[PDB]
Amino acid sequence: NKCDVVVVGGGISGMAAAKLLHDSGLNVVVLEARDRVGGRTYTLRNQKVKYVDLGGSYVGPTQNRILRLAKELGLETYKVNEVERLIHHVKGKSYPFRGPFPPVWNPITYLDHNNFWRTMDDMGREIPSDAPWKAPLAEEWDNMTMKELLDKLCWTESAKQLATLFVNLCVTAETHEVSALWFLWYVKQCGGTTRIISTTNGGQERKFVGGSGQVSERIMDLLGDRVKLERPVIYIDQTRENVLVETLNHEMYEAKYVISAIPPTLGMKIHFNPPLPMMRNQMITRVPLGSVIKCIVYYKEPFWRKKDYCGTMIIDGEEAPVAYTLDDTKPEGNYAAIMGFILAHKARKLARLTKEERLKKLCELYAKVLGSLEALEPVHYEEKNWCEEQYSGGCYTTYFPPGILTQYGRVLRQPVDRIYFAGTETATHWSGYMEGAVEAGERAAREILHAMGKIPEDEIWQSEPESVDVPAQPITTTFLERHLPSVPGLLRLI
Amino acid sequence: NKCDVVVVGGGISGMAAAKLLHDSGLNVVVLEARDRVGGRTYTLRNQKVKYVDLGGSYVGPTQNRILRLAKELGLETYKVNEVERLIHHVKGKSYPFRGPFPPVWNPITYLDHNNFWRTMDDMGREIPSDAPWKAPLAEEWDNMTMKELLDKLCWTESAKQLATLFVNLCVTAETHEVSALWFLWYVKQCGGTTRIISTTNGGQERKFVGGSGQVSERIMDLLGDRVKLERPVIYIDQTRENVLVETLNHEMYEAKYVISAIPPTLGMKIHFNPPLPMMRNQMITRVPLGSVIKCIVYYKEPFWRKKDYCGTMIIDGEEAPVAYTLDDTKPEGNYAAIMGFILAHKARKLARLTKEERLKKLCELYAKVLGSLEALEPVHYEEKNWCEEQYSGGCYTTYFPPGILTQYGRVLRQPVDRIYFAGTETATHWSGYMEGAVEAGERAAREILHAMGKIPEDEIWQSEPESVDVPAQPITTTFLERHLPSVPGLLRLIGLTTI
Ligand SMILES: *[C]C1=C([C])[C]=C2C(=[C]1)N([C][C]([O])[C]([O])[C]([O])[C]OP([O])(=O)OP([O])(=O)O[C][C]1O[C](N3[C]=NC4=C3N=[C]N=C4[N])[C]([O])[C]1[O])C1=NC(=O)[N]C(=O)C1=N2[C]/[C]=[C]/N1[C][C][C](/[C]=[C]/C2=[C][C]=C(F)[C]=[C]2)[C][C]1
Ligand SMILES: *[C]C1=C([C])[C]=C2C(=[C]1)N([C][C]([O])[C]([O])[C]([O])[C]OP([O])(=O)OP([O])(=O)O[C][C]1O[C](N3[C]=NC4=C3N=[C]N=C4[N])[C]([O])[C]1[O])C1=NC(=O)[N]C(=O)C1=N2[C]/[C]=[C]/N1[C][C][C](/[C]=[C]/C2=[C][C]=C(F)[C]=[C]2)[C][C]1
């Protein structure tokens, strides 16, 4: 009934915000639509897998907020297996490699690949994390899809196919669907290309022991009966002294402040009185989430390691159902598994098949790529299609189509009276990740503390000391990588 | 509580559906979110204007369903004023003309203009009205914004600038926001470029006497108490034998079938049990409506007519708040008025101003365009920003960004168990218009009649006799229009001769 703050949504962001408010002595209620907490994180436990993350899972250096929160909740990390060689599968053949960037040998292709990565980061350096719409060339870059940019930039088919995979894999959408400005902001606000694509010393370095769902579950454990499961919010009324929040199951909650910790577009599921201001009213219709199926195939042993492969596979082309894989084996070396992502249009296409049909296709692919018949002998299979979720709308995060970020980007975390906005989409560092969810939850919480007089304005945004357990090493480039010409650069000279 | 069919939404589509169902003997209920029917049509009445349409207004030849419905409800139409000259305002100057297309004199620019319009229609003929995703190059065209298409197609800036205005004005969105396949489909399913842009012989030929809001009101009068105002639907449950529909004011309705007659994205406001299938679940997060303010400036007399201007202005430029106007003077010749549209990014930009600051900017623009100080002396002003409507989401209609129509398009009117989809967005002819609303509403109602075994399958889609009051002159082209070369095609003639 009556409380200080209603939080809408029990994902990591909402739970992080509720915890902060609780710890400062306010009465918080969390209204969660599902029969569980965690949102776009979900850890399934059964005897065959023990535990498996079917949503968000990876953390790495520079993600210091999710690591601090998780450590305080008593969680620990382990390292994703990258001891042996990575595989780039191109034109029906596997090429083993080391280091984060799939290498290339033809000298024109080399210049073209080097330039592509380098240009993503150069363009990034002119985009403010906290305001990408303030980039000098914001309108120019926002009025282009990533398909347009790649067509201009990539002089070789080899670079264009890897660039396309890069976009597909990072934001679960086609190059033609997404704004160039948004995608470049997105890479930049994760620390750039090397950081975003790296296992060792990057975003996929680590997983949580027991699964990432433990973050939300363990905060629910703290808050007790303050978390209301199967309470989808349908109605928020701000006309009176206190804010009134109504759920689908007819309950009414009364508060001084509200935090909306849901994906922007899922805002549409709530009827507002008074109506939302114009810009938010339209913004929440313009911000879809991507399309992905996360798939985990279990095997008797991690057989790929015997052939000096780590289990990472980068798989070019339209034919392959999965473009990217990591070893999902447990740190103890058991529950051997390969994790794969089915991305974008392939998620839509392959979801018509049965579970068994998807398993068969994945096993045949992995057999080809790893060059092993052992891949044809799976002991178990788990998957989750995030497209079918009424209360996610997809995964991993919200993408911005051409034109939207510059016109509506400002409104994303703009308070509407006593509603403040959280969720990973509103973060400025690792937005789209669990790290961003924490940053945005805590920030929105401190906005309400400031509105109440408890803290000064300069404490709303707070820095995070570096994790002692997951220290970040610097991103380095070489002289040649910095100064080698592009293909059109090499043409000018001749 | 109990009925045969709940219709969600009391716009033209919903009310047309309800009417057909009621006339066939079923018990129907219409649940409407607002305190009025009409949706994206809305006629304001006060003593200063008598009546004015702040939403959908114009009807024309080939729109035979809305004309037939309006006639059956006892409504009349009148012709929009196009007696005198149109104005094309470009780079700070006004160029009067006649006929639908702004003309050009420079021969190179002429070939480019002619080729732009012709290619729009050429690509359109490749695209099935009922299945745009079946066009041979559907994928190539849908992976492309209209901005990319115009950059490839227009060899002059003159043509590119006019083509940009054509997109902005027809779909209230920027060229970079919209799919090429979708836009080309949209134009084609209205009967092509000439039909869509024309006043005489086109979309903007006529208006209803007393306003277009009478269509929805008069159907409400036929239905009596079966229309429920201030019932926003929040929840649809299809787990049991009968469908349960719940409203925000805690009322429950029980029906055999539901027609959803709301814009696709406003489907997001409804919680579904069981959950929507994957494809529709994602589709309704991907289909926004455009941005527009409709503004009407009233004057003592229609002074433009005396300068031999009909009141139509096609206004190009970033500084212009309004890109298109029509004479909105009553047919009796009184309540002289200029109707204008503030489009796309300009609706957003200029919504920051007060009502009086917008009035001033409009008058100054009209003064310049018409060469008339009288334009600075308005007697009244009315406007409506459709962007702020919770239960519309924008106007005129839904646009599709790149990649969406080929991937999600086929689920737009695909039933979900016992929910059928109306709304103008689901039409195959004048989708986006009041015409499309009627087609979609009556088609969805008949899908239900078929499901109940009351009509055979071949009667779901029903053709419409031509209006005898508003006959359609066919779209014709001249020999030169058909065979004059593109700009690159002239350059190919030059390289082939001199070799
Ligand atoms: C799904 C997913 C997946 C599958 C995956 C992933 C993910 C996801 N991610 C993301 C995450 O998860 C996120 O971000 C988070 O979680 C979010 O949070 P928040 O914000 O909180 O939100 P959510 O969760 O959603 O929540 C919300 C809530 O609310 C609710 N609701 C609704 N509505 C409502 C409600 N309530 C009440 N009422 C109402 N009305 C709901 O229900 C919920 O609960 C992630 N993340 C991280 O961090 N990590 C990870 O891992 C993840 N994942 C992913 C990733 C992927 N990747 C990375 C990158 C890589 C790449 C690499 C490379 C490239 C290139 C080359 F060449 C190489 C390499 C891979 C991929
Ligand atoms: C808004 C608007 C405006 C401003 C204008 C316009 C329009 C609009 N349009 C459109 C119409 O209006 C539409 O389409 C219709 O109306 C639709 O219907 P429907 O489908 O039925 O839908 P609605 O209305 O929306 O309804 C719905 C309902 O529902 C409800 N809800 C929601 N949600 C809910 C509910 N309920 C319960 N629950 C829940 N949850 C609501 O409330 C409602 O009621 C139009 N149309 C027509 O036909 N006409 C017209 O006029 C119109 N408008 C416009 C036009 C424009 N334009 C045309 C074209 C031109 C061009 C020219 C040129 C170009 C170029 C050159 F060169 C030259 C020239 C322009 C203009």
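By the numbers in Swiss-Prot, the shown part of chain A spans 3-496.
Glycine is no exception: its Cβ is also placed from the backbone N, Cα and C atoms.
Listed in Swiss-Prot is the mutagenesis experiment A:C5 to S, annotated as follows: No loss of activity. According to Swiss-Prot, the mutagenesis experiment A:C156 to S carries the annotation: Complete loss of activity. The annotation that Swiss-Prot gives for the mutagenesis experiment A:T158 to A reads: Dramatic loss of activity. Under mutagenesis, Swiss-Prot gives A:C192 to S with this note: No loss of activity. Here the residue is the original one, but Swiss-Prot notes a mutagenesis experiment at this spot, A:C365 to S: Complete loss of activity. Record note (Swiss-Prot) on the mutagenesis of A:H382 to R: Significant loss of activity.
With A:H382 (mutagenesis position) as the anchor, the candidate mutagenesis positions are A:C5, A:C156, A:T158, A:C192, A:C365, and the one with the nearest CA is A:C365. Taking A:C156, A:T158, A:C192 as the mutagenesis positions under consideration, the smallest Cα distance to A:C5 (mutagenesis position) is found for A:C192. For A:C156 (mutagenesis position), the same-chain residues that are 6 or more apart in sequence and have a Cβ closer than 8 Å to its Cβ are A:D114, A:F118, A:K162, A:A165. Under 8 Å, Cβ to Cβ, and six or more positions away along its own chain, A:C192 (mutagenesis position) finds A:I198, A:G205, A:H431, A:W432, A:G434, A:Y435. Separating the Cα atoms of A:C365 (mutagenesis position) and A:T158 (mutagenesis position) is a whole-number distance of 31 Å.
Around A:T158 (mutagenesis position), the C-beta neighbours below 8 angstroms that are at least 6 residues distant in the chain are A:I110, A:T111, A:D114, A:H115, A:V489. Under the three-state DSSP scheme, A:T158 (mutagenesis position) falls in the coil class.
In three-state terms derived from DSSP, A:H382 (mutagenesis position) belongs to an extended strand segment. Within 10 Å of the C-beta of A:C5 (mutagenesis position) there are 19 other C-beta atoms, taking all protein chains into account.
Of all Cβ atoms in the protein chains displayed, 19 besides its own lie within 10 Å of the Cβ of A:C365 (mutagenesis position).
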